[PDB]
Amino acid sequence: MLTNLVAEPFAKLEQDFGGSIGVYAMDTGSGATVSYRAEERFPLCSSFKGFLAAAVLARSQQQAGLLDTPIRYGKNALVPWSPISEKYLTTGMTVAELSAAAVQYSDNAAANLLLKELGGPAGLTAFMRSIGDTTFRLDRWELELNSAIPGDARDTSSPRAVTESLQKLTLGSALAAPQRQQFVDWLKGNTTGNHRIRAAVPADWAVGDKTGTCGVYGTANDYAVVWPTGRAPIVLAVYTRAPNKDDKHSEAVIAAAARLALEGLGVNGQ
Ligand SMILES: *[B@@]1([O])O[C]([C]C([O])=O)[C][C][C]1[N]C(=O)[C]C1=[C][C]=[C]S1
């Protein structure tokens, strides 16, 4: 009834990109949605790290002091693209600091350390099942989860399930109130997304996001909660892939798809 009330040229955008774009956007006030390839699977890439941090926050509700726990690690724990954890190799970091690094810098070593805390990819998947997400699956660790192989369901979800779970965690009741605001605050402090959904969002609106870039198969993504002033928040997810291993990802295409999603919802923006 309220899905795709206004058609938007997503097909032309993905054809110009040379791949596939998946979009799901939800106006949490009216329930209206924009949906394009929204139930297809796309690789999560580093976007799983947002849900990883939420799963850590959920575990901290039953294990008080978890966030403050100092974690030491060896050089063998470093993974290419660990921009924060490499600076604390000789000191260690807290669980909360690792979580913030995973969310805000996509830190790979931090992500693997936190996955170990949860019992691995199946532990994160179990958390997602516990909030009602039956689509999400994490199967591997960094960096193997970035292979983005066409047709491979490992380490994928759908734009719709990403958006639905993001809404539950940032705006609904999946986390207790203090943990919910901490998750929002980590997303708001993200540093990796300035050229993606944020580039479609006016500077005077609040926004938290989590990006991912697999590095192959034109595969990259971003999901976000956006608070336009004077109306209810919008939750959205934009995922891309492409058929050839050497196909380039495009941040501009992600920003453009986000613009179309906001336009389709009737949200006056840029
Ligand atoms: B992850 O999938 O994405 C991060 C970048 C982001 O958030 O958009 C970087 C770490 C992960 N990616 C990889 O390890 C492979 C890389 C692709 C580009 C730079 S590192």
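Residue numbering: from 1, along the chain as shown.
The deposited model was determined using X-ray crystallography, 1.2 Å.
Any Cβ shown, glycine's included, is placed from N, Cα and C.
Marked as active site, nucleophile by Swiss-Prot on the basis of experimental evidence: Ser46. The local packing around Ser46 (active site, nucleophile), expressed as other Cβ atoms within 10 Å of its Cβ over all shown chains, amounts to 26. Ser46 (active site, nucleophile) carries a helical DSSP state (H, G or I).
Mapped onto three states, the DSSP output places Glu144 (active site, proton acceptor) in helix. Summarising the annotation, Swiss-Prot assigns active site, proton acceptor to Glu144 and lists similarity to another entry as the type of evidence.
Swiss-Prot lists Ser46, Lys49, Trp81, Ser106, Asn108, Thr211, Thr213 with the feature beta-lactam binding site, giving experimental evidence as the kind of evidence. Secondary structure at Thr213 (beta-lactam binding site), taken from DSSP and collapsed to helix, strand or coil, is strand. Cβ environment of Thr213 (beta-lactam binding site): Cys45, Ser46, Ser106, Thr219, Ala220, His249 lie under 8 Å away, each six or more residues apart in the same chain.
Around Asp155 (mutagenesis position), taking its Cβ as the centre, 24 other Cβ atoms fall within 10 Å, counting all chains. Record note (Swiss-Prot), mutagenesis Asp155 to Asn (Swiss-Prot position 178): Reduces thermal stability of protein. The unchanged residue is displayed.
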Restricting to the record's beta-lactam-binding residues (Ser46, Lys49, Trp81, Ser106, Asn108, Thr211, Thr213), give me the longest CA-CA distance in Å as a whole number. 14
Sparsest-packed of the listed recorded positions (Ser106, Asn108, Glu144) - C-beta count within 10 angstroms: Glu144
Can you list which of these recorded positions (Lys49, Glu144, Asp155) have a Cβ closer than 6 Å to ligand 1? none
Students should find that the Cα atoms of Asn108 (beta-lactam binding site) and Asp155 (mutagenesis position) sit apart, in Å rounded to an integer, by 15
Quick one: Cα separation, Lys49 (beta-lactam binding site) versus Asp155 (mutagenesis position), in Å? 12
Nearest to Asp155 (mutagenesis position) by C-alpha distance, among the recorded positions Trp81, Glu144, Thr211, is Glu144
